[PDB]
Structure formats: C-alpha cells, structure tokens
Amino acid sequence: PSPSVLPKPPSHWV
Amino acid sequence: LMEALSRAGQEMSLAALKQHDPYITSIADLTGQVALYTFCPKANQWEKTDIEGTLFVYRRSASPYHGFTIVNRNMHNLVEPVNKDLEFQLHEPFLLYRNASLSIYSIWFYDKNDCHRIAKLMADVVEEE
C-alpha cells in the first residue's frame, strides 16, 4: 500500500 | 472452494450493506484490496486514512440510485453516494475523487484491472444522476 506519495489532485480542486 | 466462500461472503456483504441501508438491491461490482487516501490542502500532500479493505459498488431502489462503500479490514467504513456532485479522476492504479463537501480522496487499487473497471463504472453511473 503505497506511501502517501500519490499524484496531485486536479489543480482546480484545491 | 476458495471461491465458494468468496461467493458466500459477497452474499453476506450485500445483506450487511442492506441492514444499514434497505434501498439497496444489488452489488454492481466489487474489488479485492483497495486503500483510502485523503488530500490535505493546507499541507499540500496526500495523507493515509485508517481505511483499507474491499470496495463495493451497489444499486439502490431510490435516488441516489448508486453508491459505493469501502468495508474496512478496523470497523470504520467509507460510504459515498453516487450523485452528480461526485467527480472523478483516474490515475492508475489510483482513482481520485471529490464530493459535495469538496474533500479530496484517492482510492489505491491493488489490482489495476479493478481500478480501470470501477473507474469506468463510476463514470457511467455519475452520468446517470
């Protein structure tokens, strides 16, 4: 189960 | 035999899903192992949750006609209705999603054929709300 190093969410979601 | 009990537990899972929400008619799809992550904007990075287990997509006899849940392998589940405020982004083997509260999530799939297939299913049943 991957370290919390996933890809970034779509820019506009933040 | 391993699959006999497999079929069995998918029968019991449906029922457990129903005792908590009776508008539920059937499981549309499920996966092996998935794990949940949430995005923290303040800190700007992903963060583990205590949620990891099996993902069920189910149908309901009343709007919202779809939902999905992660039954955890502690006892705290993920539960999420499939309405039109739900939006997805696929980045195999991760499936990102945002909901009404605007909170951001990622479902990591172990099996990346599950990831693709569920992502496809979601997209279909988001187009239907």
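Numbers here mean position along the shown chain, with the first residue as 1.
Just so you know, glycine gets a Cβ as well, placed from its N, Cα and C.
Annotation of the mutagenesis experiment B:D21 to A (Swiss-Prot position 20) in Swiss-Prot: Lowers decapping activity. In sequence order, B:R60, B:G67 are the residues near B:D21 (mutagenesis position), counting only same-chain partners six or more apart with C-beta under 8 A.
A mutagenesis experiment is reported in Swiss-Prot for this position, B:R60 to A (Swiss-Prot position 59), and the note states: Lowers decapping activity. Cβ neighbour count for B:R60 (mutagenesis position): 17 (other Cβ atoms within 10 Å of its Cβ, all protein chains included). Under the three-state DSSP scheme, B:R60 (mutagenesis position) falls in the strand class.
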